[PDB]
Amino acid sequence: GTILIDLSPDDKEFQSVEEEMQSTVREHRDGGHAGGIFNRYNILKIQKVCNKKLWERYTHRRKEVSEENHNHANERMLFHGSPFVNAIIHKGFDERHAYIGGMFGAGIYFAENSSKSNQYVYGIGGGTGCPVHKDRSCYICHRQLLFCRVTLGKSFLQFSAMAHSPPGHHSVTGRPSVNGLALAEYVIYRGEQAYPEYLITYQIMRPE
Ligand SMILES: COc1ccc(-c2nc3ccccc3c(=O)[nH]2)cc1
Ligand SMILES: [Zn+2]
């Protein structure tokens, strides 16, 4: 039941999503190994993901979490990169979309930095790169990321360099404790706590 609606580049909604994508690029400690070498993107398309059943699943869980946390869902808009982007937009997030070996346990991981999520587009560690050229820094092939509505509720704070949430919590927050420029990363342990609201198609751009 998913339909994708193209946003016009003239639409304020396109423009605000693009700005969040571009403005949250950073350099990575791997020198570009996983995600490629770039400072910015060429945004090719932004689509709204519309699915009534998946939305209702999200808002149902959101209300449950809100009621467990003094009427505060603690909702964020966060990036998600995954080889399973097509399955997610049609079927919703679930246990098959978890990062089993993640540092905060087996859960579904999201990032404030779009460039962190870009590292996962072709798999963990960038896998073998793009299917066509086997290049993790491919400047030709089209990539996709999701910009997602995520319910954090009461989040367990981990200071740092599917499973269950820690008791009495609805998510985990990975706070960077070494790299002063890194933004936070987040993990949820229930697929119903995220909705894949925007599908963004893009290329990474070669620095000049
Ligand atoms: C095996 O399938 C996987 C594995 C890892 C990820 C993933 N991990 C992240 C970790 C930190 C921040 C963002 C992300 C992120 O956006 N995606 C997605 C699918
Ligand atoms: Zn390629």
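By the numbers in Swiss-Prot, the shown part of chain A spans 952-1112, 1115-1161.
The backbone N, Cα and C atoms fix where each Cβ goes, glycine too.
Pulled from Swiss-Prot:
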| type | residues | note |
| --- | --- | --- |
| BINDING | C1081, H1084, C1089, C1092 | Zn(2+) binding site |
| MUTAGEN | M1054 to V | Loss of activity |
Distance from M1054 (mutagenesis position) back to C1092 (Zn(2+) binding site), taken between C-alpha atoms, in Å: 30
DSSP three-state assignment for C1081 (Zn(2+) binding site): coil
Same-chain residues at least 6 apart in sequence whose Cβ lies under 8 Å from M1054 (mutagenesis position): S1111, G1127
Recorded positions near ligand 2 among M1054, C1081, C1089, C1092 (Cβ under 6 Å): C1081, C1089, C1092
Which of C1081, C1089, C1092, the listed binding-site residues, has fewest other Cβ atoms within 10 Å: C1092
Residues satisfying Cβ distance under 8 Å from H1084 (Zn(2+) binding site), sequence separation of at least 6: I1091, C1092
Distance in angstrom, CA of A1112 to CA of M1115, with 2 unmodelled residues intervening: 23
